[PDB]
Amino acid sequence: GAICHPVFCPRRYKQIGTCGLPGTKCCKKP
């Protein structure tokens, strides 16, 4: 697993447990 609970393409990482929508407009490096 690369993110907590992704639904699109969040740039954030599992190592901090983002568990949300940190930047739907970004989509850069999921």
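Chain A uses Swiss-Prot numbers throughout; the residues present, in order, are 35-64.
Per the header of the entry, the method used was solution NMR.
Including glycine, each Cβ sits where the backbone N, Cα and C put it.
Annotated in Swiss-Prot:
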MUTAGEN   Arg45 to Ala  Loss of PIP2 binding and loss of liposomal lysis activity. Decrease in fungal cell permeabilization. Impaired antifungal activity
MUTAGEN   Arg46 to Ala  No impact on fungal cell permeabilization. Impaired antifungal activity
MUTAGEN   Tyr47 to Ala  No impact on fungal cell permeabilization. No impact on antifungal activity
MUTAGEN   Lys48 to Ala  Loss of PIP2 binding and reduced liposomal lysis activity. Impaired antifungal activity. Decrease in fungal cell permeabilization
MUTAGEN   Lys59 to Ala  No impact on PIP binding and liposomal lysis activity. Lack of antifungal activity. Lack of fungal cell permeabilization
>> Using a 10 Å cut-off on CB atoms, tell me which of the mutagenesis positions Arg45, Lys48, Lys59 is the least crowded.
In response: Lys59
> Which has the fewest other CB atoms in a 10 Å radius around its CB: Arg46, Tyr47, the listed mutagenesis positions?
Replying inline: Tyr47
>> Whole-number answer please: how many Å between the C-alpha atoms of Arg45 (mutagenesis position) and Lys59 (mutagenesis position)?
In response: 10
> Where does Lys48 (mutagenesis position) sit in DSSP terms: helix, strand, or coil?
Replying inline: helix
